[PDB]
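Chemist: Below is the structure I would like to discuss, written out as structure tokens.
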Amino acid sequence: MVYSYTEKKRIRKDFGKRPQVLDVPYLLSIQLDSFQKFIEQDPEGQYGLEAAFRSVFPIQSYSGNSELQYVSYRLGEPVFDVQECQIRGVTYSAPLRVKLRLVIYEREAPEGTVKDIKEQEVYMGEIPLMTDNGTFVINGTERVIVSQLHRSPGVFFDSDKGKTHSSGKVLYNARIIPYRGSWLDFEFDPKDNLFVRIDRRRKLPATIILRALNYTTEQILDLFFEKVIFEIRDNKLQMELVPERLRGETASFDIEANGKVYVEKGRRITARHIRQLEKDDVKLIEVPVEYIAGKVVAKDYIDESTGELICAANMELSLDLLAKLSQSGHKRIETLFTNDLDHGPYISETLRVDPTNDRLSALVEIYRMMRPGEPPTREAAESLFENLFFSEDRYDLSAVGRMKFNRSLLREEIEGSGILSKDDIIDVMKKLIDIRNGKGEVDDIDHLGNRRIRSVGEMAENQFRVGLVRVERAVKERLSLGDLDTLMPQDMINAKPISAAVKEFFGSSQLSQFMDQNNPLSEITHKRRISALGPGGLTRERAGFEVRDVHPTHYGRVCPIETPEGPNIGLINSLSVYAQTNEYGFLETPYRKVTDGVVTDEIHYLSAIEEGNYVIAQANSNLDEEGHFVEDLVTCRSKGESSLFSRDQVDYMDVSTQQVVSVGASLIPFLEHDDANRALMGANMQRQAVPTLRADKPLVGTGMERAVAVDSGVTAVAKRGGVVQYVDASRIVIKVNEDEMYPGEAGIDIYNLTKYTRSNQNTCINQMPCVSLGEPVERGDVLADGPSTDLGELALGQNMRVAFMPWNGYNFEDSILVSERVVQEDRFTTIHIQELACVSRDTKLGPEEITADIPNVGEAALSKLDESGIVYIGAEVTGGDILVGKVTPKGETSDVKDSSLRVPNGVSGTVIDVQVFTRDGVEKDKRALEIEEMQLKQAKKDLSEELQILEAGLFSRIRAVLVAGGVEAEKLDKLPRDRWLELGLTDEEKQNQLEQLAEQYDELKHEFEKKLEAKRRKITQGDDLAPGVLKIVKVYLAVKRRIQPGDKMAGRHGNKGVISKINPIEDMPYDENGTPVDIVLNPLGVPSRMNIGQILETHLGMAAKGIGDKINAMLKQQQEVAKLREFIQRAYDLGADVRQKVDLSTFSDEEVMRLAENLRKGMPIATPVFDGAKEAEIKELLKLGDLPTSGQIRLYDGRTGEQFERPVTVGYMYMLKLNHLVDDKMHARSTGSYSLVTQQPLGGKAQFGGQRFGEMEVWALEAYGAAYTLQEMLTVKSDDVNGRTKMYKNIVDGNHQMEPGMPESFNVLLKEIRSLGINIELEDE
Amino acid sequence: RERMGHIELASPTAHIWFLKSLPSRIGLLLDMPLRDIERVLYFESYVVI
Amino acid sequence: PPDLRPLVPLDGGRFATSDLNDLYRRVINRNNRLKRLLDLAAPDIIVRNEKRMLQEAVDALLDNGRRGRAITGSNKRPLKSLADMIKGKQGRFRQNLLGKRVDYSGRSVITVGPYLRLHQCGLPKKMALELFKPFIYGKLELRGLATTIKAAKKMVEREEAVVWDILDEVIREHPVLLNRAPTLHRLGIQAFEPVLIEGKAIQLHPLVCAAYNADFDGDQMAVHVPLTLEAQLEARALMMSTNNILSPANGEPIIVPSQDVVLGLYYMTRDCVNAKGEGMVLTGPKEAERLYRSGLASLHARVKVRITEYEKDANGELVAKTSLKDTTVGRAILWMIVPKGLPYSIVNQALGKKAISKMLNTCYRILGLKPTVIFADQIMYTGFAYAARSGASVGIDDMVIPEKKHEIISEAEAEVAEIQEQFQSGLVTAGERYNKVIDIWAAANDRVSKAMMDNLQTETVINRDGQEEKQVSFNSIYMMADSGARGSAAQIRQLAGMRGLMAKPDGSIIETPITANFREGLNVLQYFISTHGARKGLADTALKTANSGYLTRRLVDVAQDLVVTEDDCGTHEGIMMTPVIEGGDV
RNA sequence: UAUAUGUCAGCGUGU
DNA sequence: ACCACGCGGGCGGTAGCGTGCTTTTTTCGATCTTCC
DNA sequence: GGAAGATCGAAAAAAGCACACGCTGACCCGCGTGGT
Ligand SMILES: [Mg+2]
């Protein structure tokens, strides 16, 4: 194939064998597409702000003959750009202006038309806008709103597994869960009685809700039972017989018909007798009167002669009752067909237990259950019942909820009203009864087809709807009582509730959290995260065991190995590579359709529910170039289980081998050789690696580094193709090609790289250009490398020469031995930026001034401060140094106290940036003016570059026009270009053209001046801060942290440790060539923690470094390009039928030279997650270089020079430096500050504090003798102030004796108890 | 840290720890239901001394 | 009192809000309003409402959430009442009385110090300087380098040369208490003698790691400094590392080699049927060490050496016996560090973890405590040194896959295909067919594991006098498994044989097992199958901690007040103990 | 040793 | 006529605080059944 | 033959949920109402 310009610089060798049929989708699309459904205009609504507006509007006025309607909404242009909001600390948001129309109808006419209409556009608050990277800018910080995995609305049938009853009986229940409204529950009593609960309140008989639905008893029995008709004729007591009704029941009497005795009494009815009965098609069977006594009448029967009912509906029949009904003149009766197992009499028993007998009684009972305090009323009960489930505003089953509700009940339609109906409840009850009988089965709660994903758009829409109803209440209240003559639509509404709700959601929420900025992988993982917690979701403490399990439906939708380890395990997951959401929010995964035994290239996205019907073949299925599986039996998955199937029974195949893992888990080479726990640890640990000052490509990769680097916004991607007009360490100017030029455009794209900007994790964000001056570029090509990126490839760690061998116990358990060469080369050195803020507020006594004059400070301390009172940029400040000088007015009773910002103790670094935010109306100091001047200088430089290129084009045009008539090109260059404008030609169209060009030039100059003025106004605009604070000054300190013992390092295969010793170079083991190894690792970790992937990666890295060494050796000899081409082509052609084909013949000589220069440090190798290189391929690659195929070489001891008795596995491993630095973890305190209430040492390391001697340590001391040690820990060292003073004085005086005294914590507790009505005291007797 | 103070309540007030900590000491000693205690205490009904 | 509910000053004129102050203010306002209403002869309804609201305010002050909705403050949250700040995990009883923060304490990550003795630990210079500041001040004032406390503070801040000598003097025999964050049992905190080291990480003795349940993967430890003479003597005599050698739970020893010492001793104490310098006769262990260091002999050469072993007679006197013993060079070298009272039979074998533990137990039983400690330190040093000398490494070729695995797998697949055909014919129903399939796969897994173990245990063949001879393999994976250093039969089976059957999250066994080695490639389906068990185990481990901690706290409370207060009751009562047996096992 | 002024939530890390 | 204390602070709705934890204690309503 | 003691079951309430460490956010404010 063809390669991009950035890819041709360094082509990764791919060992993948299976060809790819679907490209990796955009990783952040899930975050972006959802926001595209929230702000985009929807002609039919059902999504975004349009759905909320249509759900709320129109708004009535309690039958006030007036209302207001919503027409359309528009999102205004944001005032500040994303970078501007980040710099200024404001929230990146856009205004929302809604078109409202207040209509007032003619008074005294109920049918009268409109008397007045007032249309207006009203601003209803500003909503945040998601940037191009799927993140929000709130208060100058980058926040991410993770998706929520919750339970879909609809009906769910479940049952306790015979636990609560303690008798093995299962109590089935059905739950109706709406999007908004009251939850409904139906439950089966242990005595087989149906009960109904609303909002998990006290249970009530199920027939109460039916009676409240205006259903009589006869209708209930008709709906929930089958009628059996008994008709007395010729004194034989005949009845209509259905043969299936006599299955499994013992014959109490003789079943004889048509003169043939089918069955005799005492023997149960067999299926053969039933078949014979339907053969003869007998409908009338003689039945004795004794069989009637066990039957329940269905409908009321009332004697016509006497006018009184012989029997009501639904009670047991009796001999006197049947005799009375027979003598009453009725010849036909109806009973309920009740079977012991097929059709239980649950409804009849529920009616028997039901105390209510009418609709009004049922409504009264429901009202007294919901609101016991309020006495029942007809209107109140009716209103409560209507609002419970049949009110659109109060009850709302979403479209997905209605779809699931209809699907669970086997309804063809998937659309309907949001509110509930009588038919829905009846069908739910019937399905529950059928499930109890045996037909059907309960649903799976943890099934991924019953779980929905709510993204940012859905939660934002819900919060907007909440704010809309909040403002609608006030709108109704104001409109109903106010005067309608002069009511503008603007003042009726208030944007304050909407703005408050949206800010509360976006800023302070369980799902809107600070975005991790440790590395691009961290951001990618955080953005593609699904959390089961949050509002309307599970809790960490009460999650349980079943929820955290890996359901079989997680295949291809949720990564099974990427999940946090700890309390929230299984509740937080990462989306798969190819996973995507449906229209209703359910997860779906791609598959390739198999037709007639061939695997077609068409892609179908199957959801969890619909994928169980088909048979999906495994990804690792071998084909024969004809789409046919070679093996007769293919290992597929049909219904939540894996089994062998015939090759003609398959319906779908996996699109790729990475379909099952996430982005983070797919970055681990040789994952199939690693244990699942170790793979999980490695995946979690990968996203914790701090970037280094020099990025190093992974020698052994998976080929997904490019996608992760490009999709994340860390790198600078060219928007349009062209050539690099100007390159610099801080900015890039690209001259775009004429094909992509817009009409009337200068034609230059300017990228301003971020240089040493503090991240959310106090790390360094730096962008370095990766292109040269004049180098052609194309769309989508990386122009600058962000943090942890190398030429467009993700680079988390460094390639270290590792050797697996024990070394004098310095790698005993998990420790790592590191050579001094790693320290000297500064490979693992990191840069950490810390921000310190000092705010000058306006106190009641007076304001706080930031001045360089501070009392009670020497001249040496103020040397670093400038004339404005702010530390100089570049000054090195240690702990305790003064950065910003501030004075606070003293009490009324100098008159100024020192409140200046100081560097925290133990914190060093270099001041690299100072940012001053000044509230409007406060005079700016020199530093703020200088910062504004430099910003204006940069903006003017950009605008002047654009103006210069446009003016050069215009002057070329005017010169070309003038040359046609004047023909003085030989002298035109003598005079400057400006004087070309004042020159006049002879009177023709040329003079008119010159005048037009001159006026166009003047207009262009005026437009550029206007743009510069606008930019200056934006730059000098005053900053908005919280009330009460006047100024804010932020200082950034950069510290270079070098590696040292105690620092935590790790690998990509779950192997982690801490550096135990920085050994000198001469002490490291060395090979025959004398090259020392960089890192020594303990082999003992490999067997117990089963991760052979690290060993395979070591072997592959050794092979890659051998190839790179060969390339470097050939380069150092100034060999001709033919040898390099041949060797690199041979290296790229190595493997077995690999899908990657690289043809160096098409490459130019300069391109080949550049590729060789890039590869001289090692040939990158792509090893897919499950289609990676085999052992034979690794051995072949090792044989290509001058390295043994065993992977183990002979090593000599550095200290003694004696060859090690056995070969040792040496190679190159990608090692990462985790964000756990020892110097950030130290703490030590002898005596320091103490708390106020408890007089105990403070906690933490930021403030000087002591370690906590908790309950467990006290118990451990009590296990020993340790009486005096415990006493000194409890009294002398913590609480006894006199004890503390005496102990310190004694230690200073050389006496190691202590006075116990009385701890202050006990006195505080005694006073606290005494503050109540309880007296507690110490008795001296 | 040691000196305390007192507030003279205009009307008597029941102690919650002897009120709603089951078994209710007020109810147990007075032999009458806790809901009656709560109703008479929070000024919703009358009780005869 | 006001100082127990202080108004914490903040930046500028702002002051920190206190819930108790707000509750008191509300109560005072209600009382004042009620007083002014009573003084004005207000109607019954108004005074009744005021009295009810005052009662509610008093209730909220005493206990916010006890009755009704708790009163919320400016933070849209219920305020902390008097009862809320005394009870619970955050109350004064459990947060400031039973446990509290202490002075003279520090915290840092832990690395491994192989050179340290059993009673020593490595303390960074900065940590020791900060912790022992008052002692340094006192010594400086006594020695006359400083005249006032301020001068001593300035000198220690400037870190003068004499300060380091003073710090060395003050930590000569001053124990420090090292404690890990989870203090499950008594051995979670132990006293060590500090040794000044560079760097920034505490160096911990390897042999105590098993007692601490601590690994060098990023674990952190806290250090405390006893002050009074009594505390130092308790640390030296009661909580010292050397004093803790047997687990109080069951009496089992707690100091055992774990990973590298066992491997080194196993490699050193091994024999090869044809090695360099085999069959020669040596005068003693010193000659063996000289020959091994000079390279003239191999560590596994079978030789005959003159060993003098001392044994204890009835009177306890040591009597020597000198004899020629057939052993190896490595065993003779290791005999040098063995104390005199022990016999030679302990080291004349391949020393695994069990063998080393037994030798340490015999040393403790025969000699005492101090010789046992010295022997353990020497054992650790020798094991580390010879593990480094061996250069053992794990490679992709060390996990040998048997050539018969394919045949066994094919036979098992043929058997299960026959069973499936029988089920399709209708002779056998689903349940028994599933049971037979499970049994067949289990038998196949057992056969594969047995074949792999047979291949691995005696793979090496050595030419002795031109004849092939079978000996115990020197494979690194097999050596690690056999020596007991790390790994077990199940893990080696997963590495080199089939992974076997796997279970669903509900517990049901899946019909198709994972027939792929970890050396080979596990496809997507097998990995997804194994993830179920992996996630189940991880979730169980994560959730077990809270229940275990609650149970431990309840047990500690219920047995907190029981101590030994007498020597003999004189009671003749007791319980009768018999061996426990339930139908087949003892 | 007494110093300059620390309390609550939410999130995360290691056992 | 504008403004600074003040005070309590809950959203949402004819009120009531519930939807995916487990164990222990108390209370009341319905049912039984014992017996004089 | 019915009142009172015993029993069963549902419901409501209360209390519990390991240890250690790190980071960030908030520590006003908005109606309202009499004082001026
Ligand atoms: Mg650890």
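Residue numbering in chain A adheres to Swiss-Prot, whereby the residues present occupy positions 1-893, 911-1342 in order.
When the header is checked for method, it gives electron microscopy, 3.0 Å.
Just so it is clear, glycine is given a Cβ too, placed from its N, Cα and C backbone atoms.
Sharing the feature lines straight out of Swiss-Prot:
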MUTAGEN   A:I561 to S  Resistant to antibiotics salinamide A and B
MUTAGEN   A:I569 to S  Resistant to antibiotics salinamide A and B
MUTAGEN   A:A665 to E  Resistant to antibiotics salinamide A and B
MUTAGEN   A:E813 to K  Disrupts the enzyme's active center
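Help me see these features in their spatial surroundings.
Modeler: The secondary structure of A:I561 (mutagenesis position), as reduced to three states from DSSP, is coil rather than helix or strand.
Secondary structure at A:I569 (mutagenesis position), taken from DSSP and collapsed to helix, strand or coil, is coil.
In the three-state DSSP scheme, A:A665 (mutagenesis position) falls into the helix class.
The DSSP secondary structure for A:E813 (mutagenesis position) is coil. In sequence order, A:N1099 are the residues near A:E813 (mutagenesis position), counting only same-chain partners six or more apart with C-beta under 8 A.
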Chemist: Say we define neighbours as other CB atoms within 10 Å of the CB. Which of the mutagenesis positions A:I569, A:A665 has the fewest?
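Modeler: A:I569, out of the mutagenesis positions A:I569, A:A665, has the fewest neighbouring Cβ atoms within 10 Å.
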Chemist: Rounded to the nearest Å, what's the C-alpha distance separating A:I561 (mutagenesis position) and A:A665 (mutagenesis position)? Just drop the number here, would you?
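Modeler: About 7 Å separate the Cα atoms of these two residues.
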Chemist: Tell me, how many other CB atoms lie within 10 A of the CB of A:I561 (mutagenesis position), whichever protein chain they belong to?
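Modeler: Here the count is 30.
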Chemist: How many whole Å apart are the CA atoms of A:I569 (mutagenesis position) and A:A665 (mutagenesis position)?
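Modeler: About 16 Å separates the two Cα atoms.
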